[PDB]
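The structure under discussion appears below in the form of structure tokens.
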Amino acid sequence: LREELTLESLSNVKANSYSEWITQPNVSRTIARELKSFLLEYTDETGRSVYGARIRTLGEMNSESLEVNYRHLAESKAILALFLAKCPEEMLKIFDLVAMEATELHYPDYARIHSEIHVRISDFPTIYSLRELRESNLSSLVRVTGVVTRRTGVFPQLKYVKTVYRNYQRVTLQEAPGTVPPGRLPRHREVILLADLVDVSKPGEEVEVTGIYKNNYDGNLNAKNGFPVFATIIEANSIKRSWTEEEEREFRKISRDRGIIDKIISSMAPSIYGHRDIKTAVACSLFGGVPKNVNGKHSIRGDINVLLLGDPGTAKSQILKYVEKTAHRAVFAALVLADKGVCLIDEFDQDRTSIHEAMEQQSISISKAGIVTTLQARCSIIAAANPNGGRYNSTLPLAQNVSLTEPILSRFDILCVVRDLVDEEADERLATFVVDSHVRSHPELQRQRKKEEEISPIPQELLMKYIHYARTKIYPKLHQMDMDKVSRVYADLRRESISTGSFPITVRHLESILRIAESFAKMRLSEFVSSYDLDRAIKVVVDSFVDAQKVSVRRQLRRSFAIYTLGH
Amino acid sequence: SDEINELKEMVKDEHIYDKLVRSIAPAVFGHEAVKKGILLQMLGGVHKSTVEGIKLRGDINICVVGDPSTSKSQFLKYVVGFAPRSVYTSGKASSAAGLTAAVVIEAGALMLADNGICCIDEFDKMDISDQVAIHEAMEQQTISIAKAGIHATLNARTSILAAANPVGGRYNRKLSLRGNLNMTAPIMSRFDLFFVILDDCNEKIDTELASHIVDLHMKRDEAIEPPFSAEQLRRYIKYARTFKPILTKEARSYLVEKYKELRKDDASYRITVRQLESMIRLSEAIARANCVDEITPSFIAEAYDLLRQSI
Amino acid sequence: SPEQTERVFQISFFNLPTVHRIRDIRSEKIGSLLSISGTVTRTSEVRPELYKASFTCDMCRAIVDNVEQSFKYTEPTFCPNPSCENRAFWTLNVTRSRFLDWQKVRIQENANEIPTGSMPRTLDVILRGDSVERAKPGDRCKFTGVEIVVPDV
DNA sequence: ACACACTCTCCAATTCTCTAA
DNA sequence: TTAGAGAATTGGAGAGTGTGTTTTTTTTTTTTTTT
Ligand SMILES: Nc1ncnc2c1ncn2[C@@H]1O[C@H](COP(=O)(O)OP(=O)(O)NP(=O)(O)O)[C@@H](O)[C@H]1O
Ligand SMILES: [Mg+2]
Ligand SMILES: [Zn+2]
């Protein structure tokens, strides 16, 4: 009762098992005193007691979970770490009851905010996949990794058996495909999430879990297998998966330099040679414009949509894979998952019908059995296609080379055609670059730095951070001076289109020009569009419009349009 | 120790490459080109990836086209009877579910052939609805399942060996291979090598071929007399696959010249950048066959010469 | 350290005189020592099997130990303390009880051995201890052990 | 309401013991 | 040494009580509308 053990007295487990030793009153009181003495006293090398600084922020966020690193608990009072690894279900009860004392020392009457606090363990120093688990692991703490395959809804559950409840949710976890050995199927396990941990993860995420490994009787398993076979589950204890002023100043430094637009385009898709216009269009789509709306009868999207007609093997699928790794959020082939992101299509009636609705709208609506509901698309579409068989025909307009309705070609902001042209010098350049890249990739720090800086003019980590910063912070606008010239150019282009008997230029093209100019302003972190932005946007759209036409019309257009496609 | 001694003895030989080619499929008369292709597929290239995280395919796909009685199925029968990881499947009597994977989840043929050779016989009889499944798997070396609330992704690092019939049963020398073969252009674009077999009637060949066939029916084991034992050859192939050779400087200079020659011949299936990548794979396999850690330019001359027989 | 439980040794045999086919399993050989061969077609995940059990009474502080299971989950017949008669509300002490690793696998006849006009038969095999996850689907294997008979639990 | 599983209770069949002829 | 009168222990007859029951493929032959 009154007397307490020394820490050295705990070195000898005196009962027949660990659990029956931890649960004794004098041992338990000793452990409680020692844990409280650790939590009030552990330090950085700089002093600066970390847990006194964490409890402080627990109340600043009105939170419920205190987080403890295992390495700190192993760095002093090692026996408590050993007992925690062996008997988590007991040790964590004592530790939670100590954590409440420590928090009330900062914030008296915190019990009125939350009645009970949970300790979360981090950095447990050994890991298993779902292969290595065996019966010896039962009731031990484990650390596991995988992909979350399926998730239930959240429900309340009765806490005690006057009443009290807690939140509950189950998650199915599967081995990551990179970990699975060759020629074997992946394994599965199911995880239980309680009060603070529900909806911490989403289906398809790759996730890391710490918790107790636990089992129970199940009648159906016994009945079907015909042997006394128990079922097992994991009870999670913790689950795992911005910028400074220095980054902002660095971004602004590079943006202040001349030619930053060209350098960003050059950094785009380093492994692919040539095809600068495709890289330009992809960069413009990833940065995008600004959305606008006028409740008097009109709305304008900020997203930029691009379509690429590809000869066989002209790098299309590689740049889509590159964009998939570059972009913040994306879908590859579902438009709900592409919300405020980029959507990627590499090959191609109901699918096309869905895309017809998606290009007309920015939000999707559906009804079924009298139910009615709505969803958001709000995304930029990058698509590629094979031109109606083995090879494109340049003598014909674009419609002859595609399996698309006319409004699709109207509503795509940018159209482009890529062809396997014949040139000895280009072939030699391609072949030299290809074998050079092949050698540079061979499995057989300084080597990496040289390789990286030869690969690109911008480090791509900085470029991804820069794209995210620009997308979240920069919102450009037009300047009202040169817009008279834009209107005159629009009228001139329409007059020339009619004069040669071309299909006419339209308001959609003018809108696309303004949107692309906004994107060009965003690329250099400029809140103003400028004359050169309008010039570049005009060149892109005019050249794209010219590429869609028949050959005789193409010659008349380029002869007249020389003062836009090349001059300004 | 005796295994190591025997392996060292055959490794030391000057004429090892020729004997290895000669020891594939002992019962089939002639057709050394296909046998060489089978050996290089069996050894394989070197798998690798770039700084960008994109992967570069390290293995070889082969297709054999021929009019009837050309013994083309004997190559598939030998391969599935020899290679440690392999499966044999007929294009008529199989389903997309049975080829990739099926809900019951249980593994299909391409899953069992992971890190192995998968044999498709009478490919031209397969339904388009299932050819596209093989195409999607071959594009990614990956298989995907999503149905009934169950989702899964699986790895399929499998090399394909296929056999097919020309349309109308006999090949037309007036026409491209695309005209002769009932196969869609994206799938055709993904075979590293195509072999076309033709009767080419000739008394001096017939008089020998008939003798060879009658000897097989007259004596069971005695006729073939191969250069090596099968259990010897498998140990050699296991040993060879441990090498990871590196491309020499002179070979890099030589490759672009040979590729320019192919492009000028092209200026028939149109020659793309993929042919250069395939040629690199074949050169890696050739160097590995010889137990050499450097790609000598002679190996690329061999690979270029072998590849142009498919055109 | 606290007390350490006993090691569950396993005896194993090999190089038996002859190998039978799945088609040669017949009820006269039940409980004898045999060896078999075939191709694997399915495998189960590893599960814990209850080997020896220990229970404690709800109505009084009493404990029962080393209860033996065989094919179905089995519990005590009396309260050992004669001051109590309750037979209900036992709980299995997971710390004091002992488990084993258990895996189910499924095999079918070798294709080259099938007789004329017939089709391949199949069989279910049990693996325990240090031999779980050794087998792989699509591979060819040789097994040895004893054939048994399982009830309708 | 209709076969079952399980619990409770009373009554007489049985064997054991003591006494005297 | 037999036997008969009285006491104690056990078995199971049978009476009673509570209970449970009805009731997304994947593969293969055939008809039908659709390009
Ligand atoms: N700079 C390059 N230019 C062209 N091709 C390249 C280049 N670098 C690599 N390649 C290869 O050429 C192909 C690039 O085009 P890609 O579209 O990805 O091939 P593909 O998907 O098989 N053709 P397709 O099926 O019609 O899309 C790949 O096989 C690449 O490995
Ligand atoms: Mg592609
Ligand atoms: Zn009791």
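Chain A is numbered as in Swiss-Prot; shown residues: 177-337, 379-458, 475-566, 595-609, 614-709, 745-868, in order.
If you're wondering, the header gives electron microscopy, 3.5 Å.
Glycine is no exception: its Cβ is also placed from the backbone N, Cα and C atoms.
These come from Swiss-Prot:
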- A:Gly543, A:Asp544, A:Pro545, A:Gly546, A:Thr547, A:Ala548, A:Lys549, A:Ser550: ATP binding site (BINDING)
- A:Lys549 to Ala: Reduces MCM2-7 complex helicase activity. Abolishes MCM2-7 complex helicase activity; when associated with MCM5 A-422. Reduces MCM2-7 complex helicase activity; when associated with MCM3 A-415 (MUTAGEN)
- A:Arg676 to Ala: Loss of MCM2-7 complex helicase activity (MUTAGEN)
- A:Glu392 to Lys: In allele MCM2-1 (VARIANT)
Among A:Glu392, A:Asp544, A:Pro545, A:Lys549, the recorded positions whose C-beta sits under 6 Å from ligand 1: A:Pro545, A:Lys549
Residue pair A:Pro545 (ATP binding site), A:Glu392 (variant position) - Cα distance, angstrom, rounded: 36
Recorded positions near ligand 2 among A:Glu392, A:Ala548, A:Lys549, A:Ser550 (Cβ under 6 Å): A:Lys549, A:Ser550
Largest tally of Cβ atoms lying within 10 Å of a Cβ, found at which of the binding-site residues A:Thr547, A:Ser550: A:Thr547
Cross-chain proximity of recorded positions to B (CB under 8 Å), evaluated over A:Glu392, A:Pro545, A:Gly546, A:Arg676: A:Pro545, A:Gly546
Residues close to ATP site centre defined by A:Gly543, A:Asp544, A:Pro545, A:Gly546, A:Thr547, A:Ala548, A:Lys549, A:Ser550, Cβ within 8 Å: A:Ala649, A:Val683, A:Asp685
Around the Cβ of A:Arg676 (mutagenesis position), the count of other Cβ atoms that are within 10 Å: 16
Rounded Cα-Cα span from A:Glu392 (variant position) to A:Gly546 (ATP binding site), Å: 34
A:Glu392 (variant position) and A:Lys549 (mutagenesis position), distance between Cα atoms, whole Å: 31
Sparsest Cβ surroundings (other CB atoms within 10 Å) among the recorded positions A:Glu392, A:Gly543, A:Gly546, A:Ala548: A:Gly546
CB within-chain contacts under 8 A for A:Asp544 (ATP binding site), separation at least 6: A:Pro652, A:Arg656, A:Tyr657, A:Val683, A:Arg684, A:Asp685
Spatial separation of A:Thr547 (ATP binding site) from A:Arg676 (mutagenesis position) - C-alpha basis, Å: 25
Spatial separation of A:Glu392 (variant position) from A:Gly543 (ATP binding site) - C-alpha basis, Å: 37
Closest of A:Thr547, A:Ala548, A:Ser550 to A:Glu392 (variant position), Cα positions, binding-site residues only: A:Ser550
Three-class DSSP secondary structure - A:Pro545 (ATP binding site): coil
The one of A:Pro545, A:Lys549 whose CB sees the fewest other CB atoms within 10 Å, among these recorded positions: A:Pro545
